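For reference, the structure is listed below as structure tokens.
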Amino acid sequence: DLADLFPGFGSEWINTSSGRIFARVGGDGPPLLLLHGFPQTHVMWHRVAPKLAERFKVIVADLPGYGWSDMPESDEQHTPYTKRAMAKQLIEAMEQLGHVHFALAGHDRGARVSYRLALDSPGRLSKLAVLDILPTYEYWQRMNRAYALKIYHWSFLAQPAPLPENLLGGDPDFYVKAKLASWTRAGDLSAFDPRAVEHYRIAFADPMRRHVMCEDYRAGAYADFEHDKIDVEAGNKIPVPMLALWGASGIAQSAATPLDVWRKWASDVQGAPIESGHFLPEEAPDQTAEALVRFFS
Amino acid sequence: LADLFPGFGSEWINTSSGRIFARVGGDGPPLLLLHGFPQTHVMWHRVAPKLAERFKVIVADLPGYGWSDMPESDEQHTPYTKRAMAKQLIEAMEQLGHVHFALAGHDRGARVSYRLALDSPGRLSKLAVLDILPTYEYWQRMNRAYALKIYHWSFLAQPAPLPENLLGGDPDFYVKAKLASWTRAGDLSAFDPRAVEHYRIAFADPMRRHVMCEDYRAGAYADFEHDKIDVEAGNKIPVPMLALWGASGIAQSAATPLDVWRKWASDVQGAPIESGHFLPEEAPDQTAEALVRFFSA
């Protein structure tokens, strides 16, 4: 049914005060947490995790409310799906494993948890890697006609419930596949492992999972933006060494030169383009893995 | 479907781009009324009787909308650009012997209307636009707050078949959500239920929904481009113009409407109406009086 894409990795249900976090755990050495984004699950790391697990204890976690992680009940402020709250929940998850100081790589929504984590609790991180994002504040501050059309889902999925939930329910299989295909370099699903796509499609088939994603984007339009805004206005920078990777045809390159942007947010950032669309660890697994191995070593 | 224009005739007007449906009533100078999204000509059913006491009132379905034919679109969404719609409605009016006429438009119909007045000002005696700013102005003001407010401008402009596939799961929900969300009260109480049925029935047709997306695609691209050429060239509408907007409508959410319209029009007057977006249904008497006074001066 659902293919195990991490041969040799354990499977852990990590209890937190907000619900369980699901994780594949492999390797040995320093702890490294890998966080996926939308509309994916942890399995998006399946082609880069074995490379990392040669040198690290790799924890490949489903975000709160995504994949097989539990879905905490939201509220009017979408609090559990704010990146601040997800970061606190993942900090607690890592503590359950005895990891209070870990490396972190995130992609898409997971990268937003990751830099928020770095801003709120930089002591928790040795090094941070963000894949194909700019800070949420930067997307909203750069909002223009061009960007409104390109990341339309940022305003569409943030509409009040049940509007996106009902529309997404009109053709969920089409939408998740359209999102995967449209954001690759190829523009189709040929860069993905078909068994990974099945993981993404089955997760997107659940109306409750789709609601969580809308809660995520609702937080992204409101509370996440305000948390970022406070750090900009306070001049708060990420003091953790960080690597910013982005796809040459991805989402973050069209807004602004991502390395130039991230320097305003981080005091120690290196960056490199990857010949890829948005889904760096699947479209360019060897280049993405090499850059992550080099940086975290 | 109820007849909401008692005593009005029905006309099927052949044009080169397809038939235009219109209800025709009254006597006196010709006055073309144009609806918008997601409505049909029947949105004027409360105001057109009052207008018909003084004017020959032509209440037309936009090209592609309601009962008008649907030209096949193309990669540039040409038949549903306001420029093309304006030319087609000029043709329609010529078929009735109206080469100089008054024009009042709402929503998309108002976009046809001001584009008509820019392209062919000599066809218009006077022009009224209801609860819009020019398309250029909406895009130029597309920051975070406005992208969340009129998300549908960037959702419906997504490449086919994405909006089409999502709309098709529960069409009734979306058309009623759009009607309800843009009113003052936020429900359907301002609308005649017989009118709602007209709107719901039009929206239940997948080809009609495709046309609406094509309209919105044109709105994101060619319409914007056409407007952009005119603003940067300082081309102003020379036709005497009335700009009416709802105090709680869409146009006032981006800017103070009269200030904007004075940039686009050399002879524009304006009034707010206590109403949501759907002025002729939410505030029929106030709307009808403002139009009768403007068009008979």
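Here Swiss-Prot sets the residue numbers for chain A, with the shown residues being 3-299 in order.
Heads up, header says this was done by X-ray crystallography, 1.7 Å.
Using the three backbone atoms N, Cα and C, a Cβ is placed for every residue, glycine included.
Lifted from Swiss-Prot, the feature list:
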type     : residues                               : note
DOMAIN   : A:32-270                               : domain 'AB hydrolase-1'
MUTAGEN  : A:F40 to A                             : Reduced catalytic rate. Minor effect on substrate affinity
MUTAGEN  : A:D110 to N                            : Loss of enzyme activity
ACT_SITE : A:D110                                 : active site, nucleophile
BINDING  : A:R111, A:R114, A:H155, A:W156, A:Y219 : fluoroacetate binding site
MUTAGEN  : A:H155 to N                            : Reduced catalytic rate with fluoroacetate, but increased catalytic rate with chloroacetate. Minor effect on substrate affinity
MUTAGEN  : A:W185 to F                            : Reduced catalytic rate. Minor effect on substrate affinity
MUTAGEN  : A:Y219 to F                            : Reduced catalytic rate. Minor effect on substrate affinity
MUTAGEN  : A:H280 to N                            : Abolishes hydrolysis of covalent reaction intermediate
ACT_SITE : A:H280                                 : active site, proton acceptor
Pairwise C-alpha maximum, in angstrom, for the residues (A:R111, A:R114, A:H155, A:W156, A:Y219) that bind fluoroacetate according to the record:
16
Can you name the mutagenesis positions among A:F40, A:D110, A:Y219, A:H280 whose CA is within 10 A of the CA of A:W156 (fluoroacetate binding site)?
A:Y219
Of the recorded positions listed here (A:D110, A:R114, A:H155, A:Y219, A:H280), which is spatially closest to A:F40 (mutagenesis position) when Cα positions are compared?
A:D110
Please identify, among the mutagenesis positions A:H155, A:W185, A:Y219, A:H280, the one with the smallest Cα-Cα distance to A:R111 (fluoroacetate binding site).
A:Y219
Going by C-alpha positions, which of the recorded positions (A:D110, A:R114, A:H155, A:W185, A:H280) is nearest A:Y219 (mutagenesis position)?
A:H155
Spacing of the two Cα atoms, A:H155 (mutagenesis position) and A:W185 (mutagenesis position), in whole angstrom, works out to 12
Counting across all protein chains shown, how many other Cβ atoms sit within 10 Å of the Cβ of A:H280 (mutagenesis position)?
25
Centre the Cβ atoms of A:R111, A:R114, A:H155, A:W156, A:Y219, go out 8 Å, and tell me which other residues of that chain have a Cβ in range of the fluoroacetate site.
A:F40, A:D110, A:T138, A:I153, A:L159, A:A160, A:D218, A:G222
Determine, to the nearest whole angstrom, how far the Cα atom of A:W185 (mutagenesis position) is from the Cα atom of A:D110 (mutagenesis position).
12
Could you give the Cα-Cα distance between A:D110 (mutagenesis position) and A:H280 (mutagenesis position), in whole Å?
8
Provide the three-state secondary structure of A:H280 (mutagenesis position) computed with DSSP.
coil
What's the most sparsely packed of the recorded positions A:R111, A:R114, A:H155, counting other C-beta atoms within 10 A?
A:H155
For A:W156 (fluoroacetate binding site), which DSSP three-state class applies?
helix
Residue pair A:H280 (mutagenesis position), A:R114 (fluoroacetate binding site) - Cα distance, angstrom, rounded
15
